[PDB]
Amino acid sequence: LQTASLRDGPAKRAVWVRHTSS
Amino acid sequence: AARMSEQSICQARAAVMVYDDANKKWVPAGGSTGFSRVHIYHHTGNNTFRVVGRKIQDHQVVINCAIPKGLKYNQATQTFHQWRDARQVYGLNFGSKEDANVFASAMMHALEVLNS
Amino acid sequence: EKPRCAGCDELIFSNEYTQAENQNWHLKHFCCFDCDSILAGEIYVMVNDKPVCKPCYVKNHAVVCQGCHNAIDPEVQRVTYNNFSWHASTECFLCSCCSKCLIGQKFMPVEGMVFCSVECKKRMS
Ligand SMILES: [Zn+2]
Ligand SMILES: [Zn+2]
Ligand SMILES: [Zn+2]
Ligand SMILES: [Zn+2]
Ligand SMILES: [Zn+2]
């Protein structure tokens, strides 16, 4: 018999690259 | 032509579900996770059919419904089937493609009889 | 060095852009394939190699748990085997015979059903 392997969700985050204001 | 008591016309292994409309979520019938044995009964004396599912660990009955002449029995996927009554949607998650094929045939046949 | 955009193949001159899939994009060239929203900042999922937003995924791109028949949230972990997947939950991924949780246990699959042991597979015929 085999073993149960938790895989990660396919979701990712789209990173919003943007500087912080003064 | 017939007989004043009831008998199984088929048997299939399935997890019996109800659709929780409040929560938009399929839940185990009777509030207990697990597979049942689901039978279709034929009562030849009255010409009625019913579905009965008792959990396999438990024997607890979790469904027991006459099969209305009008039933739309929807084979949503190859091993999940479903249908409504007035108040609710019901589903069966079959253990094998095989249990789905059998049960479906038996259902098809019961409906044919019930119209015929 | 200005970052290059993987969609339109040109440089990004704006001081805002998106990073996704190991790549850079003009804000407006990384968008839900289904509803066209700008994915920047937001959760998305790759289905058939096109990015979709979270609600489009939930609404038309499935992954339905073999155990409970409900969708598996694309953010959470799940157990897969072959074409099947289950919530990583004591309610979904357990033994068909004895209810024993199988997350990170040894198991035995038979189409949909899943067991902790040969014994348990040997009951259930
Ligand atoms: Zn671009
Ligand atoms: Zn979308
Ligand atoms: Zn589940
Ligand atoms: Zn077991
Ligand atoms: Zn067992």
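The residue numbers of chain A are those assigned by Swiss-Prot, with the residues present covering 28-49 sequentially.
Heads up, the Cβ atoms here are built off N, Cα and C, so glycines get one too.
Taken verbatim from Swiss-Prot:
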type	residues	note
MUTAGEN	A:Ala31 to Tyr	Abolishes interaction with TES
MUTAGEN	A:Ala41 to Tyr	Abolishes interaction with TES
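Across the structure, A:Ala31 (mutagenesis position) and A:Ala41 (mutagenesis position) place their CA atoms 30 angstrom apart. Within 10 Å of the Cβ of A:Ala41 (mutagenesis position) there are 22 other Cβ atoms, across all protein chains. Taking all protein chains in view, 18 other C-beta atoms sit within 10 angstroms of the C-beta of A:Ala31 (mutagenesis position).
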